[PDB]
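Working notes, beginning with the structure itself.
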Amino acid sequence: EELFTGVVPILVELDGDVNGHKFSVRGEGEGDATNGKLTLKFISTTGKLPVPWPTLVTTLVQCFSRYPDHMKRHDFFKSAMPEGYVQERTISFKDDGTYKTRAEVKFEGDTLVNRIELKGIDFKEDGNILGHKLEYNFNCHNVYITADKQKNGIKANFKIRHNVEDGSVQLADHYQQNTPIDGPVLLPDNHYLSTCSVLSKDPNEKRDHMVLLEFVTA
């Protein structure tokens, strides 16, 4: 279950629907679990995204978190591998609409894959999300996990904060549940994850794209 030494390959596939605007993202990159570093590039295979890239970051692989030597046993994410887990989130933008996401995260071959459905409903076509009024950045957030023994897995809740192009700040409340898809697996006690992100572009890629680096530690 420790497939997580060395540079592991990542594929991410998301299919979205925000207010009927449909889009599709594919991303490929590397994950270094031992250092908790993710390096990825994402592309829109459906022309310019209806929504801002930063609001997709949390949706677009927490098994690659760096888990300390001391607490290495409260790592649900690798523990359910490679059957995978189901990660479900409800992301509720304050004063705007909400995303539903169901994702299966598991191994095909040597490769870690994250397959996402995202349904977005109730968005203003003129607020910060559908109106593309959000800056292209991403701060550091700490994701508060807890054991959900009633499904054998994880519940997190956390607030993401998107800087808005007008000095205001847009709130995105995340609720998250993770279940293990199959035998017994680990049940963390009560820890959180410190995640920081660098968002950037590739001067060569023409399609809607986000290049992304990330460090995650437990």
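All chain A residue numbers match Swiss-Prot; in order, they span 5-64, 68-188, 190-226.
Here the Cβ of each residue, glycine as well, is placed from N, Cα and C on the backbone.
Swiss-Prot lists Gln69 to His among its mutagenesis entries, and the accompanying note reads: In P4; leads to no detectable fluorescence. In mut2.2; shifts fluorescence lifetime from 3.03 to 1.94 ns; when associated with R-30 and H-145. In mut3.3; shifts fluorescence lifetime from 3.03 to 1.88 ns; when associated with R-30; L-46 and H-145. Under the heading of mutagenesis, Swiss-Prot lists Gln69 to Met and annotates it as follows: In Citrinine; leads to excitation and emission peaks of 516 and 529 nm, respectively; when associated with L-68; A-72 and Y-203. Experimental mutagenesis at this site is recorded by Swiss-Prot as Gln69 to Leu, annotated: In RSGFP4; increases fluorescence and shifts the major exitation peak to 489-490 nm; when associated with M-64 and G-65. Mutagenesis annotation in Swiss-Prot: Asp103 to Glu, described as In mut1.27; shifts fluorescence lifetime from 3.03 to 2.85 ns; when associated with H-145; the structure shown retains the original residue. Among the mutagenesis results in Swiss-Prot, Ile128 to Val has the note: In EBFP2.0; shifts the excitation and emission spectra to shorter wavelengths and increases quantum yields compared to BFP; when associated with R-30; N-39; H-66; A-72; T-105; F-145; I-150; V-155; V-171; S-198; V-206 and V-224. The residue drawn here is the original one. Here Swiss-Prot notes a mutagenesis experiment, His148 to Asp, with the remark: In Cerulean; leads to improved quantum yield, a higher extinction coefficient and is 2.5-fold brighter than ECFP; when associated with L-64; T-65; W-66; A-72; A-145; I-146; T-153 and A-163. Swiss-Prot lists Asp155 to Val among its mutagenesis entries, and the accompanying note reads: In EBFP2.0; shifts the excitation and emission spectra to shorter wavelengths and increases quantum yields compared to BFP; when associated with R-30; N-39; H-66; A-72; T-105; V-128; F-145; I-150; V-171; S-198; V-206 and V-224. A mutagenesis experiment is reported in Swiss-Prot for this position, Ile167 to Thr, and the note states: In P11; increases fluorescence at 475 nm excitation and at warmer temperatures such as 37 degrees Celsius. In Esmerald; leads to brighter fluorescence; when associated with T-65; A-72; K-149 and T-153. In VisGreen; leads to brighter fluorescence; when associated with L-64; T-65; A-72 and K-149. For the mutagenesis experiment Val176 to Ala, the note given by Swiss-Prot reads: In mut2.1; shifts fluorescence lifetime from 3.03 to 2.50 ns; when associated with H-145 and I-198. The annotation that Swiss-Prot gives for the mutagenesis experiment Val193 to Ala reads: In mut1.5; shifts fluorescence lifetime from 3.03 to 2.72 ns; when associated with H-145. The mutagenesis experiment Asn198 to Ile is recorded by Swiss-Prot, whose note states: In mut2.1; shifts fluorescence lifetime from 3.03 to 2.50 ns; when associated with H-145 and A-176. Swiss-Prot documents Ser202 to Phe as a published mutagenesis change and attaches the note In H9; increases fluorescence at 395 nm excitation; when associated with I-203. Record note (Swiss-Prot), mutagenesis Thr203 to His, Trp or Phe: Results in significantly red-shifted excitation and emission maxima. The unchanged residue is displayed. According to Swiss-Prot, the mutagenesis experiment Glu222 to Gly carries the annotation: Suppresses the 399 nm excitation peak, leaving only the longer wavelength peak at 475 nm.
Features as recorded by Swiss-Prot, highlighted on the structure.
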| residue | record | DSSP (3 states) |
| --- | --- | --- |
| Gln69 | mutagenesis position | helix |
| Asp103 | mutagenesis position | coil |
| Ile128 | mutagenesis position | strand |
| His148 | mutagenesis position | strand |
| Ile167 | mutagenesis position | strand |
| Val193 | mutagenesis position | coil |
| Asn198 | mutagenesis position | coil |
| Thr203 | mutagenesis position | strand |
| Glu222 | mutagenesis position | strand |
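It is 16 Å from the Cα atom of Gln69 (mutagenesis position) to that of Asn198 (mutagenesis position). Cβ crowding, taken as the number of other Cβ atoms within 10 Å, peaks at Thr203 among the mutagenesis positions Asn198, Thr203. Put simply, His148 is the one of the mutagenesis positions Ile128, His148, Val176, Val193 whose Cα lies nearest to the Cα of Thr203 (mutagenesis position).
Here the C-alpha separation of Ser202 (mutagenesis position) and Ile167 (mutagenesis position) works out to 13 Å. Among the mutagenesis positions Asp103, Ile128, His148, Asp155, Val193, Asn198, the ones whose Cα sits within 10 Å of the Cα of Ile167 (mutagenesis position) are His148, in sequence order.
The shortest Cα-Cα distance from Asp155 (mutagenesis position) to any of the mutagenesis positions (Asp103, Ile128, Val193, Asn198, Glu222) is found for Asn198.
Around the Cβ of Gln69 (mutagenesis position), the number of neighbouring Cβ atoms within 10 Å comes to 25. Recorded residues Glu222 (mutagenesis position) and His148 (mutagenesis position) have their alpha carbons 12 Å apart, per Cα-Cα distance. For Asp103 (mutagenesis position), the nearest neighbour among the listed mutagenesis positions (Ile128, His148, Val176, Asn198), judged by C-alpha distance, is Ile128.
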